[PDB]
Amino acid sequence: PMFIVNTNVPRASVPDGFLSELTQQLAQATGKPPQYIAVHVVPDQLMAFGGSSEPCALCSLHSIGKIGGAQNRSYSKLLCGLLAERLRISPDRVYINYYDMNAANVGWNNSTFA
Amino acid sequence: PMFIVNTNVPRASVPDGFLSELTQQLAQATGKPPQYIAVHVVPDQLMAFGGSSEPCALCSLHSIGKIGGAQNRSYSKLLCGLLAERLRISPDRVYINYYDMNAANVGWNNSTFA
Amino acid sequence: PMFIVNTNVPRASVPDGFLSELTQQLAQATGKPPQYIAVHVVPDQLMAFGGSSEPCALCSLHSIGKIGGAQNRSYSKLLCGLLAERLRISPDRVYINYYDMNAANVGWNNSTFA
Ligand SMILES: O=C(O)/C(O)=C\c1ccc(O)cc1
Ligand SMILES: O=C(O)/C(O)=C\c1ccc(O)cc1
Ligand SMILES: O=C(O)/C(O)=C\c1ccc(O)cc1
């Protein structure tokens, strides 16, 4: 799985161990070994949400399977809670794009997962 | 809707109110309330277009519906004009990826839009 | 085609001409004129792969066609080798998302490719 977070929150506001917490939490959430989870956090972004530049986040989760109505809702609960708790970002100011990737469309280690 | 712009144009070249202009213009364009529009601008990027590092942009627009042949062309007219006017980026050096997101695949406020 | 690379590798570690090499190599690979190839490299990223912050990369290749099982594997061979050679990133720590874009969903020069 691959999780990317973009936020206008400053770098100094991201607590230590955030990436590790994201990795653990996502491995738990997806049922995938943490050795496969990729996390990426991009702070200090020039962004706005609903016209306001109040703290906000635009993220995405790419996974080969594990994507669906019920699962995505759990993911949002989780991810929004972490951003609200760890980054002080209001959940109503967070967008998360879900992507169910086909194994043949994910490249890794000189090949694909197909 | 979610609009992201990546450009090699320096930060100093992005005029004040650009994010607000993008928000307004996109709300008009999509017929969605501006309180739902998320805009993100990433300047000073290390990029090239057709081998040249002349001013250029790589963007994407994610929307739940409002995506199709005719609409996408309007969007491009608009977005390219703004980048050409506001950022001095030649429209033939701008790429915009359109994404018709399924409501169940967009997370927000501890859940999805499903 | 559009290729984006995100890595934790410092800027100073990206060799000169890397973007041009990526452009050339991708044009060869896809059979598309290099005047259409867009490349974007984002170094010094705050990321982790499998819990480790050892050098790694999260990339994506968007193309209108030229995407499939066999082609994607070639792309991965190529891209991973360049990252391993040029950036010293282990291929088993690189993810590449492949996207077969529909022409009507790609905006360029005030319109779409439809
Ligand atoms: O989804 C998975 O199970 C996986 O192991 C890896 C993955 C990594 C990045 C990506 O964009 C899609 C899938
Ligand atoms: O498309 C919409 O109408 C919407 O309200 C929200 C949205 C949020 C994130 C995203 O990646 C795409 C759409
Ligand atoms: O696919 C092509 O032939 C092309 O010329 C351009 C392209 C640009 C951006 C993108 O996301 C996909 C394709």
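Just so it is clear, chain B uses Swiss-Prot numbers, and the residues here are 2-115, in order.
Recorded method is X-ray crystallography, 2.5 Å.
Just so it is clear, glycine is given a Cβ too, placed from its N, Cα and C backbone atoms.
Copied over from Swiss-Prot, here are the features:
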{"type": "ACT_SITE", "residues": "B:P2", "note": "active site, proton acceptor"}
{"type": "BINDING", "residues": "B:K33, B:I65, B:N98", "note": "substrate binding site"}
{"type": "MUTAGEN", "residues": "B:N111 to C", "note": "Causes formation of interchain disulfide bonds with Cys-81 from another subunit"}
_Members of the recorded positions set B:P2, B:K33, B:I65, B:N98, B:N111 whose C-beta sits under 8 angstroms from chain C_ = B:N98
*So which recorded positions out of B:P2, B:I65, B:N98, B:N111 are up against ligand 2, CB under 6 A?*
B:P2, B:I65
*Listing the recorded positions B:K33, B:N98, B:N111, which lie under 8 Å (Cβ to Cβ) from chain A?*
B:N111
*Rounded to a whole number, how many Å is the Cα of B:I65 (substrate binding site) away from the Cα of B:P2 (active site, proton acceptor)?*
7
*asked:* Using a 10 Å radius around its CB, how many other CB atoms surround B:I65 (substrate binding site)?
replied: 19
*asked:* Among all protein chains shown, how many Cβ atoms are found within 10 Å of the Cβ of B:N98 (substrate binding site), not counting that one?
replied: 18
*Where does B:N98 (substrate binding site) sit in the DSSP three-state scheme?*
strand
*Please name which of the recorded positions listed here, B:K33, B:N98, B:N111, is nearest in space to B:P2 (active site, proton acceptor), Cα against Cα.*
B:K33
*Round to a whole number and give the Cα-to-Cα distance in Å for the pair B:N98 (substrate binding site) and B:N111 (mutagenesis position).*
27
